[PDB]
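**Q** Sharing a structure here in structure tokens format.
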Amino acid sequence: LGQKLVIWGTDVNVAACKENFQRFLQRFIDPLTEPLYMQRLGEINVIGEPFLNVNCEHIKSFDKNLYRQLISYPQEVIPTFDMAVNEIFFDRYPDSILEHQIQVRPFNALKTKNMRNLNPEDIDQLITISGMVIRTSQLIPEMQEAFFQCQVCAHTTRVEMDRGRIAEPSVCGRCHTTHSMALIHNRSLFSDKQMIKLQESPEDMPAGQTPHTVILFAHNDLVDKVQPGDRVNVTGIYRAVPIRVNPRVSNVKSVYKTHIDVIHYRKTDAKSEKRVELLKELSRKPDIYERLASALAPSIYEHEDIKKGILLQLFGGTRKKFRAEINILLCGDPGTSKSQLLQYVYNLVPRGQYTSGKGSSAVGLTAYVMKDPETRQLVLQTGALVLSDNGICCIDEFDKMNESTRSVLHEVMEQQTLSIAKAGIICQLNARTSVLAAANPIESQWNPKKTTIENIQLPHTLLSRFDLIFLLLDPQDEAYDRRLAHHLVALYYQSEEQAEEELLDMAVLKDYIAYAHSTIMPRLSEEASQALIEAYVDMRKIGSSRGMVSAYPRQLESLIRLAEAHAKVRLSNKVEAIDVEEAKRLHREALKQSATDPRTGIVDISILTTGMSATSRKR
Amino acid sequence: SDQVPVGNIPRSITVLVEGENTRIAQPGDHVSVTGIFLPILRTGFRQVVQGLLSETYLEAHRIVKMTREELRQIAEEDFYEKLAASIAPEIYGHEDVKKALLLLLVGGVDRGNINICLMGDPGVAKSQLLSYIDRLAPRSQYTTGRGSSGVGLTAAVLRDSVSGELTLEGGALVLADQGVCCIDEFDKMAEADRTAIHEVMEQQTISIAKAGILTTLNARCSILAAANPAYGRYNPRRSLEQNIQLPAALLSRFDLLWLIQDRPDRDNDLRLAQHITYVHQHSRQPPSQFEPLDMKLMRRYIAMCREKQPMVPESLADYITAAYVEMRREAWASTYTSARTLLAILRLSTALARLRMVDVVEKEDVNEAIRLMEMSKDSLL
DNA sequence: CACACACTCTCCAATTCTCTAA
DNA sequence: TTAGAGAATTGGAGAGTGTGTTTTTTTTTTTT
Ligand SMILES: [Zn+2]
């Protein structure tokens, strides 16, 4: 009987606790009006989730003693609260159906302890701690009901798990043969379980100390909700269990291993027609192209055409070998704005990636095969170019990638695939990634006596695959320096209003790009076709002088990509002469910056081969 | 280490700590432990294997660990130069370098670390200067860029095979976390070390693997770098990156670049020789016609100084703009100046505002930053 | 080795067989 | 005719016995 039940050696009455929690559910209307948690139990009826999250601050404000009993004795109290919630969910809404009994999930919003100060006095208390997940194990199947069958006579029985053990039948009731009941593993019933290793956050550490870690266990319906690298305030019971000295011996070490029996996660670092009509109205705004290009990278100064090219890359061409991915190269001295621009723009798009061209990159450009450490089996770890299969890949310090990386990147940029024949695996992974690059000069400074390919020492076989190449060196003008200094002073005086304006611009920019990807598919108009043919023929007519080649058809395909991207920027859905002229302008400016021989200006052969005519005529 | 016999590895003892004796100790700490020396009585298979022998542990019972007049002395307006003089009286000259080192210990407004680098030939008193900063600073480390058989600049994972439980430990950058890390022969670093320092300069944390899995490990230390020429004595006809043989992506990170060049000078050589001979003859520095300030008092001073939080006004921002553009004219006419230069002079001016112990910068701060950068370039030239 | 599987061996007692009274 | 007390046969609980238990040097190919 409920009224006779009392927590063991505790004098807390279970029925009183249940009724007090029901009173909390009934009366708590005031988080700052129906009760908040009865509103949530109205929502759960249609949402269908099997849990009710509740705030321990709310419980404490309603009743100090109930909160204290929850914190002190969660192992008994939380099942009591579950029974209370499942009674209320059929007192109200009595005709409802739900596949599982509701699980209450108490939590304090902030940490009650930090993991360095956990003590044995905290054992079996409800606590919550802040941390970062280091590793997350495979889904462990944990038994909850053992199904036994008689080997002789096929009689079956079911027995509950007591405290992890099984009360094996020892004799079959329907034929009385001893030791004849056999556990049928796949007829038994299992719940989900997973181990999570949690490290304290870096700011919480003492000065120069290595991290402490704690083990978490998350069970059914709360199992796979966290990933490595994320941050969480995790609420659970601080358990202490014995560990056996040897797997074949039941002696246990005197020192108990501890872990967190997880009850609630709260991720702390992860974060419509109105949106559609706002974006549609914004697409008709005058100079929307310049508006979006200026919204790109507010911290960076004056680089208009670079931002415009990055915008056209982020919008991309029309998908349908018909590669629509626009390739962009940034080129300039170390310490300049290109690295900051890459580190900004990679998080501005879904499916994006950022990596270094050097061997210290966390995720390499090439796919490889490794032994997964937690299980020591082979796993095909694909590279960043493959993980960014429909997004931008930001390759910083592009220039100094080794020859194998150069070859596989050439393969990716030309074929939009990455072939691997490593360890018996033979497969051709898709990589429709938009390569955005940042390349330094080989020496410490840019050399105006030399063109881009000779300064950066990259092959023409890679440089000719890029749609646009831009120079990020700064002028030596005192007006430029003074304007840059005023801009940097404004960045120093950046305040909350500028931050909110920049974040509003960032949000609408992300939404605009995603919507344009989702719905816009530009297609050629007749004037677009005539303009593109005219552009290619005109830029080929320059070759009448000196008998040189001044263009090649991949330039035309690049212009098609850029025009389609510009049409997608303004949500036209049909590409026409306005887009084609902007594509021509930006493309010609990129060639003017990149393909300029110092002796004669722009010359197209610099991209086709290294060593332009003014250099090669030494021999 | 200084108590081990001559030809022997240092011995170790397991200490088991219970109750309120726990959490008294930390790694790297010097302690004296009163306890009971006892044998570990293992069970089962280990008993027949070990026989009458037994491992031992120490059952710990006790663990023990081994101003307004002064503020008026600090109030004397000499205090800036008084401190600069107190910094390493064993080294003559380079007084502006000593001022820069003081601002390194102070730090700017919170970024904030004044990373600096001072190149020179071997034996130029460069190592002696770095050793002084390591001794003075409250949290610090001193290491070689090369190749050490110890734990590297990054932390490392030890095994402790009697238990077999792998654990992270050390790392010069990690041990120096809140303070300053001094690196000798920075030029001779491996590429892994160069990338680690690059990561520290970028985001002030490093990545390391324990058992194939990996974590992030925190280190916000200021870097004090000493480097050699690639060959011989420094020649000013060659640029610093080509001479020192370091990439500009790292070498531009340091706020100040100094060249501690050494050349003969008769009277200064004789003064130096008299100093060294007195040090050998009496095991102490000779009297210097002044009293260095107590290092504990210097630590108190820089602590309350670092607790001040300056901010720049708009007029001083305009002054920063004018000084920066003029300095960039000079650099362009003679190129290792960029937006990082403006941020460097802002950092140094806020550092001097902290040194003045006032929550707003002033013209003398920007003047000091400008002249320190200019004369560091002059020392390099 | 001291703590677990696997097998043999011993005597206790649990249930039925048989004789007797109600 | 039906049910309880004394004697006989066999199940198995328990005691005893036997057995089982990272880190350094040297090479080779390929990466620069
Ligand atoms: Zn059976």
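Residue numbering for chain A follows Swiss-Prot, covering 146-177, 189-427, 442-490, 499-797 in order.
Each Cβ is built from the backbone N, Cα and C atoms, and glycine gets one as well.
Marked as ATP 2 binding site by Swiss-Prot on the basis of a large-scale study or a structure entry: A:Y471, A:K516, A:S517, A:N618. Quoted from Swiss-Prot, the note attached to the mutagenesis of A:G364 to R states: Reduced MCM complex DNA helicase activity. No effect on MCM complex formation. No effect on MCM complex ssDNA binding and ATPase activity.
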**Q** Which of the recorded positions A:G364, A:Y471, A:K516, A:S517 have a Cβ less than 8 Å from any Cβ in chain B?
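**A** Filtering A:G364, A:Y471, A:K516, A:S517 for a Cβ under 8 Å from chain B leaves A:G364.
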**Q** I want to check the contact list for A:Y471 (ATP 2 binding site): same chain, sequence separation of six or more, C-beta distance under 8 angstroms. What comes out?
**A** A:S515, A:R661, A:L662, A:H665, A:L666
**Q** Cα-Cα separation of A:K516 (ATP 2 binding site) and A:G364 (mutagenesis position), in Å?
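**A** That comes out at 33 Å between the alpha carbons.
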**Q** Check each residue in the chain of A:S517 (ATP 2 binding site) that is at least six apart in sequence and keep those whose C-beta is under 8 Å from its C-beta; list them in sequence order.
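**A** Expected: A:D574, A:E575, A:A616.
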**Q** Cα-Cα separation of A:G364 (mutagenesis position) and A:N618 (ATP 2 binding site), in Å?
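**A** That separation, Cα to Cα, works out to 34 Å.
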**Q** Which of the three DSSP states, helix, strand or coil, fits A:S517 (ATP 2 binding site)?
**A** helix
**Q** Tell me, how many other CB atoms lie within 10 A of the CB of A:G364 (mutagenesis position), whichever protein chain they belong to?
**A** 24
**Q** Which entry in the list of binding-site residues, A:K516, A:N618, has its Cβ near the fewest other Cβ atoms, using 10 Å as the limit?
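**A** Among the binding-site residues A:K516, A:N618, the lowest count of other Cβ atoms within 10 Å belongs to A:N618.
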**Q** By the DSSP assignment reduced to helix, strand and coil, which category contains A:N618 (ATP 2 binding site)?
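**A** Assignment for A:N618 (ATP 2 binding site) reads coil.
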**Q** Measuring Cα to Cα across A:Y471, A:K516, A:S517, A:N618, which the record gives as the ATP 2 binders, how far apart are the two most distant ones in Å?
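**A** Per the listed residues, the maximum Cα distance equals 19 Å.
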